[PDB]
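Scroll down for the structure; my scribbles are underneath it.
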Amino acid sequence: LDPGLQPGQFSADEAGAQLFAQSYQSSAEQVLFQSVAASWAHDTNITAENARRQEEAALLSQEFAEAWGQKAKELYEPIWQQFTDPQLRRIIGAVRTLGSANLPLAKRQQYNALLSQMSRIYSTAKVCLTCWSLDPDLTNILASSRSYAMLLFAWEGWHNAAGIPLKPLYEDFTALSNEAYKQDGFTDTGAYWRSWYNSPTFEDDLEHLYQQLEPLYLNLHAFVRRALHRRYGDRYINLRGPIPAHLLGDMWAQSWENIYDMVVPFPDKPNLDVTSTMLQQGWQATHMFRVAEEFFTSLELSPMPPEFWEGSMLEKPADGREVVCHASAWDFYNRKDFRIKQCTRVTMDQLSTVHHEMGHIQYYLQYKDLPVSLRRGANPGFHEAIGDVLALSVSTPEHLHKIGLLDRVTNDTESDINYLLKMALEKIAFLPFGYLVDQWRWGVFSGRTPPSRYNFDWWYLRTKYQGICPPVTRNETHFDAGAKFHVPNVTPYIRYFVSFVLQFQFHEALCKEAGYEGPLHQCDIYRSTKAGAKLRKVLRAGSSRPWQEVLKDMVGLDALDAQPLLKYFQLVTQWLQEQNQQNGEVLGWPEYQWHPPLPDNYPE
Ligand SMILES: *[C@@H]1O[C@H](CO[C@@H]2O[C@@H](C)[C@@H](O)[C@@H](O)[C@@H]2O)[C@@H](O[C@@H]2O[C@H](CO)[C@@H](O)[C@H](O)[C@H]2NC(C)=O)[C@H](O)[C@H]1NC(C)=O
Ligand SMILES: *[C@@H]1O[C@H](CO)[C@@H](O[C@@H]2O[C@H](CO)[C@@H](O)[C@H](O)[C@H]2NC(C)=O)[C@H](O)[C@H]1NC(C)=O
Ligand SMILES: *[C@@H]1O[C@H](CO)[C@@H](O[C@@H]2O[C@H](CO)[C@@H](O)[C@H](O)[C@H]2NC(C)=O)[C@H](O)[C@H]1NC(C)=O
Ligand SMILES: C[C@H](N[C@@H](CCc1ccccc1)C(=O)O)C(=O)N1CCC[C@H]1C(=O)O
Ligand SMILES: [Cl-]
Ligand SMILES: [Zn+2]
C-alpha cells in the first residue's frame, strides 16, 4: 500500500476518530476510484489485460481495507460503539469490517480471480446452433418467440452455457467468502448480508410479508397458466401443475410483462405496450435516458452531469468488444464521475430499466457529499426502489399520453384492469423470485445446501415460490442458479424483494405529498416539487441514519408494509379471484411433480 494511503496514528477517543474518519475518506475515495475505474475498463471492454488490472485493483482495495480496519480496531474497539456522533459510529463500524481483506494474500488473489472469471463466463457465454448472446439475442427470443421448441432451445442453451462452467468456481468462491466473513465474527457470508437490514426479526418480517402477498401471486399465476393453456395446449400446460419455466417472456420467469398480449382482457382499450410506438417514432437509447432525466428534473432533482453523458455506455458497442450487458449504475467515488452501462434496447420494459438505473445515479448525486462509508442507501432496498417509484408514474396511461406514446386516454374500469394486470405481470410475478434467490444463497453460505444439492435446492425453491418447473430434466451437473447474473456477480437479491414492496410505500407517500386525491394506481407525481422535496430528503441521507427512521419520516411507518402494494392492486386482485372462480381454476400447483414432455424432434 502506497505510503500516502496508509493510516497514521490518532488519539484513541472520539475527537481522534473524527480525524481518523477524515483521513480515511481522502484515501478511500482514491482507492475506490482506481478500483471502480479498473472494473469499468473491464466491464465495457472484457479482455485479459483489463481483468488482470481489475484484479490488481481489488488487491490494492484489500490492503487498504486491512491497514485501515486493523487501525480502527487498534484505536477504537473499546469505544466506537459509545461515540456520541451516530454517523461516526456507522463509519468506524464499516471501516472495521474487513471482508475479503481478512484473507491471506494467496487466497485474496484466488477470491479476486474467481469474481473476475465468473463475471467473464456469465457475460461472454453464447448459445451456438453462428452464436447468440444473452443480450440482445436470447432476451429477444424469450420475450417474443412463441414457439415452444425455440423457447426451449434458448432456455436450455443459456442455462447450460452459463450454469455448467460456473459451478466449480462458485463452490470455491463460497468457501473463501465464508472464511473471510467468519473473521469479522459472522457465522457465514449470508449472516453478514442479512445484517445490513439491522433488524432482529428480518427473516420473520419477510415471511409475514410474503404470506400477505402470496394470494395475489397465486391468483395471477392461475390466470396466466390458463392463458398459456389456451395457446400451448394440454400437452405442455398442466392446469394443476407448475408452468414450464421458459414460457413467461423472461429467461428467469421473473417478470411476465412480455406475455401481456396473451392475457390482456380488454384488447379494444389503449394498447399499454407502447414498444411499437417507440419503434414507430424512432426512439433511440439517448431519448430514453433524456426522458427519464426530465422526469427527475421535473421533481427538482438533479440532472445527469456532463461526465454522465460523456462517460456512459448507453448502447451495446458494435465494434466487436465484449461487454457486460447487464444494466448497471456506477459511482466512481470522486464526487464527479457517475455513469450508466446498459445495452439499452428500445422497448417499454427497458424504459423502466433506464429509470431504475437512473434512480441509482440520482441517489449517487444527492449523497455524494457524505463520507464514502455513508454513500449507500438507507438499506440496499432503498437504493433499488428509487427509479421504480418514478417508473410507476411513467407507466400510467395519463403520463404515457403526455409523453406522446399513447394516442388517447380512457378512465374506465376495463382500462384500469388492463393496466393493473400489466403491472401485476411486472411486479407481482416477480415477488416469489425476489424472495427465493437469497433463500437459495443463504442456504449455500450456511452449508444447508452443499454443491451436491445446488440445483436440487434451486428448483425446490423455484417450484415452491414461483410454481414453475424446468422444461427439460436437470441434474447436478447443471447449475441453474449461476445462469442468473446476480449469482456469479455476487450481488445480493433480497433488496429487490424489499424494493418491490417499498416502492409502493414510497409511491403512496409521494402521491399524498403531491396532493393526488384519486386511486393510487392512477397517480402521476410528474412535476410535483413537493414530492421531489420529500424524496430528496431521503436521497440526501444516504446511510447516515437507521433506515427505519428515514422510512418513518417519509411514509409515517418504521417498517416494510404490504398494505400499499395491496391497495394499488386491489381491483385486479378482486377481478382475478372472480375470473379464476368462474373458470373453476385451482390455485396453486398440487401436481408439483409434473414436468412437460420434450417436443417431437427436439433438439432440432
Ligand atoms: C445430466 O444431464 C445431462 C443432460 O442430458 C440430457 O438431460 C439429462 C438430464 C438426461 O435425462 C437426458 O434427457 C439428456 O442426455 C446428461 O448429459 C448428456 O447425456 C448423454 C450421456 O452422457 C450424452 O449425450 C452427453 O455426453 C451428456 N453430457 C452433456 C452434459 O452434454 C448428463 O449425463 C446427466 N448426468 C450427470 C451426472 O451429469
Ligand atoms: C480494450 O482493452 C485493451 C486492453 O485490454 C486496449 O488496448 C490497449 O490500448 C493501448 C492504447 O490504445 C495500446 O497502446 C495497447 O497496445 C493496447 N493493449 C492491448 C493488450 O491490446 C483497448 O484500447 C481497449 N479497446 C477499447 C475499444 O476501449
Ligand atoms: C379517474 O376517475 C376517477 C373517478 O371519478 C377519479 O377519482 C376521483 O378523483 C377525485 C379527484 O381527482 C377524488 O376527489 C375522488 O375521491 C376520486 N374518487 C374515486 C371514486 O376514486 C380519478 O382521479 C380519475 N383518474 C385520473 C386518471 O386522473
Ligand atoms: C437491471 C438491474 N441490474 C442491477 C445491477 C446490479 C449490480 C450491482 C453490482 C455490480 C454490478 C451490477 C441493478 O440493480 O441495477 C437488475 O438486475 N434488476 C432490476 C430489478 C430486478 C433486477 C433483475 O433484473 O434481476
Ligand atoms: Cl441486500
Ligand atoms: Zn438496481
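Chain A uses Swiss-Prot numbers throughout; the residues present, in order, are 30-158, 164-638.
Structure method, as recorded: X-ray crystallography, 2.3 Å.
Placed from the backbone N, Cα and C atoms, the Cβ positions cover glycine too.
Marked as active site, proton acceptor 1 by Swiss-Prot on the basis of experimental evidence: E391. DSSP classifies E391 (mutagenesis position) as helix under the three-state reduction. For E391 (mutagenesis position), applying a Cβ distance below 8 Å and a minimum sequence separation of six or more within one chain yields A361, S362, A363, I374, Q376, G421.
For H520 (active site, proton donor 1), the count of additional Cβ atoms within 10 Å of its Cβ stands at 17 [all protein chains shown]. If you look up Swiss-Prot, you'll see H520 marked as active site, proton donor 1, on the strength of sequence analysis.
Residue density at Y231 (chloride 1 binding site): 21 other Cβ atoms are found within 10 A of its Cβ, drawing on all protein chains shown. The chloride 1 binding site annotation in Swiss-Prot covers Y231, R529 and rests on experimental evidence.
Annotated Zn(2+) 1 binding site per Swiss-Prot: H390, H394, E418, in sequence order, evidence recorded as experimental evidence.
Under its mutagenesis annotations, Swiss-Prot gives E391 to D the following note: Abolished peptidase activity, leading to increased levels of amyloid-beta; when associated with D-989.
Looking at Swiss-Prot, the entry for mutagenesis of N445 to D says: In Ndom123456 mutant; abolished dipeptidyl carboxypeptidase activity; when associated with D-318 and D-445. In Ndom1234569 mutant; does not affect dipeptidyl carboxypeptidase activity; when associated with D-318. Cβ neighbours of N445 (mutagenesis position) (same chain, under 8 Å, six or more residues apart in sequence): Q556.
Cβ environment of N509 (mutagenesis position): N489 lie under 8 Å away, each six or more residues apart in the same chain. Looking at Swiss-Prot, you'll find the mutagenesis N509 to D noted as follows: In Ndom123456 mutant; abolished dipeptidyl carboxypeptidase activity; when associated with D-318 and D-445.
Here the residue is the original one, but Swiss-Prot notes a mutagenesis experiment at this spot, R529 to Q: Abolished dependence to chloride, leading to reduced peptidyl dipeptidase activity. For the recorded site, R529 (mutagenesis position), the DSSP three-state label reads helix.
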Euclidean Cα distance (Å) for gap endpoints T164 and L158, 5 residues missing: 6
Given the recorded positions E418, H520, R529, find the one whose Cα is closest in space to the Cα of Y231 (chloride 1 binding site). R529
Quick check: which same-chain residues outside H390, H394, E418 lie with their CB within 8 A of the centre of the Zn(2+) 1 site CB atoms? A363, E391, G393, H417, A419, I420, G421, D422, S533
Have a look around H394 (Zn(2+) 1 binding site) and count the other CB atoms within 10 A of its CB, chains all included. 21
Of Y231, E391, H394, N445, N509, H520, recorded positions neighbouring ligand 5, Cβ under 6 A: none
Using Cα coordinates, what distance in whole Å links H394 (Zn(2+) 1 binding site) and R529 (mutagenesis position)? 13
